[PDB]
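So the structure is just underneath, and the comments pick up after that.
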Amino acid sequence: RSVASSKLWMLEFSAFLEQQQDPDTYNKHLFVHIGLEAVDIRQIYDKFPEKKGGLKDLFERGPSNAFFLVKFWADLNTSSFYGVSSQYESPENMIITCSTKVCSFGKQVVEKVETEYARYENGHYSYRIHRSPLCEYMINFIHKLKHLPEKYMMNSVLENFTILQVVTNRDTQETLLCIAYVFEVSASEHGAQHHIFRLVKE
Amino acid sequence: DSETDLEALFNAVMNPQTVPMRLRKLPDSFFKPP
Ligand SMILES: *C(=O)CCCCCCCCCCCCC
């Protein structure tokens, strides 16, 4: 129930590499996967676009209960398909728009926009972005990270890399979820790890 | 061009700005995995 406003809950998020050995055999590797401490949002403003409709403008518009910060410890240890899959629940039947902006030094480099419709499910409604192609920039970025001899060098690069995800009701233009993503490379036994935080005004 | 900037970034960290995250007011769980 962690990444959830009062109008939308992201139950699932994953980014992955799938390889097809042969027409009947598939191998999937997860870079990150999600399946409550507060953070002052003003601490991360310089890390995202701050023009009109930027993170600040979005937060001050509200609702303040839609804003989250996720820290990922990404597992980079691995006929190719690079994908992102996410699942959402809402009490309402809506047209949702999902905007994902990749940022470097707080500047947008690439945006992907997806429009999703509801499906009735046990008295509520579900939304799914299934197997969305990971854009060229991110594939190449991942490749360049992988070729670094040292893990701390990877983290140094990621210090100025952020991803901003904004889910919006297309009709009312209400922010349903806003998720700020910060990344490090995982160095553990378990593989990919994460921690979710709520963004607050103070 | 962003591909040329990317290349410069990666050559930079191999052959050695703002306030880094580790110095900011963030919880400890932000920097150490579960
Ligand atoms: C391009 O279309 C932008 C879409 C990017 C979606 C974000 C996927 C998250 C990538 C996590 C991999 C970890 C990289 C260090």
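We're sticking with Swiss-Prot numbering for chain A, so the shown stretch reads 217-251, 262-304, 311-434, in order.
Header says: X-ray crystallography, 2.3 Å.
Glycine is treated like the rest: Cβ placed from N, Cα and C.
Under the heading of mutagenesis, Swiss-Prot lists A:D266 to A and annotates it as follows: Reduced transforming ability. One mutagenesis experiment catalogued in Swiss-Prot, A:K297 to A, is accompanied by this note: Important loss of interaction with YAP1 and complete loss of transforming ability. One mutagenesis experiment catalogued in Swiss-Prot, A:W299 to A, is accompanied by this note: Important loss of interaction with YAP1 and complete loss of transforming ability. One entry in Swiss-Prot concerns the mutagenesis experiment A:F337 to A. Its note says: Reduced interaction with YAP1. Record note (Swiss-Prot) on the mutagenesis of A:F373 to A: Reduced transforming ability. Annotation of the mutagenesis experiment A:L380 to A in Swiss-Prot: Reduced transforming ability.
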Rounded to the nearest whole Å, what distance do the 6 unmodelled residues have to cover between the Cα atoms of A:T304 and A:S311? 15
Within 10 angstroms of the C-beta of A:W299 (mutagenesis position), what count of other C-beta atoms is obtained when all protein chains are considered? 20
Where the model skips 10 residues between A:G251 and A:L262, what's the CA-CA distance in Å to the nearest whole number, could you check? 16
Could you state the CA-to-CA distance between A:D266 (mutagenesis position) and A:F373 (mutagenesis position) to the nearest Å? 29
Integer Å distance between the CA atoms belonging to A:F373 (mutagenesis position) and A:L380 (mutagenesis position): 11
Using DSSP, would you call A:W299 (mutagenesis position) helix, strand or coil? strand
Taking the Cβ of A:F373 (mutagenesis position) as reference, which residues of that chain separated by at least 6 in sequence fall under 8 Å from it? A:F393
Site with most surrounding Cβ atoms, counting all protein chains shown within 10 Å, from the mutagenesis positions A:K297, A:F337, A:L380: A:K297
